[PDB]
Amino acid sequence: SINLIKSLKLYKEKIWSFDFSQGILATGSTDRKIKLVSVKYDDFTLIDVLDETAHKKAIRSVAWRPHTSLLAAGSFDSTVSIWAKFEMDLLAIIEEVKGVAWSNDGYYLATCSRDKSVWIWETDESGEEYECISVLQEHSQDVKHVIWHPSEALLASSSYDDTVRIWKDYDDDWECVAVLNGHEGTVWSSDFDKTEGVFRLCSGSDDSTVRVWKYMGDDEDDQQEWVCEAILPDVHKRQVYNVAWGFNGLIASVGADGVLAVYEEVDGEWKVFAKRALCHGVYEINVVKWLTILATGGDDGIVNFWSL
Ligand SMILES: [Ca+2]
């Protein structure tokens, strides 16, 4: 069962992105303004609004530098802003951006764009200055999403070209080490398995499916061999706009259809663990995260918080 524990209206426009660190959810909407929410299972409250006309168009992506309170925000502007901190103070502008994501060591910030590229930026302990170390142009269409592995410097990008690409460095020489071919429409997002050891990834698409991909070792050329090992059971009717793979082993998906589903892997097979229809009323749902509880963000400007 998926139970609503709290419903929080934040904007009157779409929520596109959110991210959780250190008990705080950051959110992004068609708005200039970034909103921060304190979250506990008490909880569940507004604490700050980030603006200062930094701030020109829709905030398509927000991400916390992991286990810290520094924040990055990417915009339809083509720009990406940086905040630190109560209150949050601005720090930098880096130069449509569709996604931002940090490596778990906190030193690399990846950005992706309608321009078909993925940029890798490096910073230090302080997060004050950003050096562009790679410009990664292999996708043939709009890149929708970037995410790093929980513990390796491995990056996954998802694109309107129907592929996920995996990127890895050898001494800051970042290159594409696999192209995950199989989805039949735009891949909106992906997330890595949190199981220790060799890698897997799930991805959600316009084609109404969630695929689970499995790494099958390096080839002779130091490229990675990857196959789609499963397609999850039917849920969505059907753009799948976001997926999230929790440390609990469970995958969550959300779609244009207003459904939130959870899947569990037992004895080498996936089953729907739980599902709920009309989670944002009549509204498309764009984003989902495991916080353990679920947060969903929808076209109605609400973040719903659900218990499992
Ligand atoms: Ca399907």
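Residue numbering for chain A follows Swiss-Prot; the residues present correspond to positions 3-87, 95-104, 109-304, 310-326, in that order.
Any Cβ shown, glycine's included, is placed from N, Cα and C.
Mutagenesis annotation in Swiss-Prot: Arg127 to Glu, described as Impaired in cytosolic Fe/S protein assembly; the structure shown retains the original residue. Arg127 (mutagenesis position) carries neither a helix nor a strand DSSP state and counts as coil. Taking Cβ-Cβ distances under 8 Å and a sequence gap of 6 or more within the same chain, the neighbours of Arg127 (mutagenesis position) are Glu109, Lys111, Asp155, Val156.
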* To do: Quick one, can you pull the C-alpha distance from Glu104 to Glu109 in angstrom, nearest whole number? The 4 residues in between aren't in the model.
  => 11
* Cα separation of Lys87 and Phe95 (whole Å), the pair that brackets 7 residues absent from the deposited model -> 8
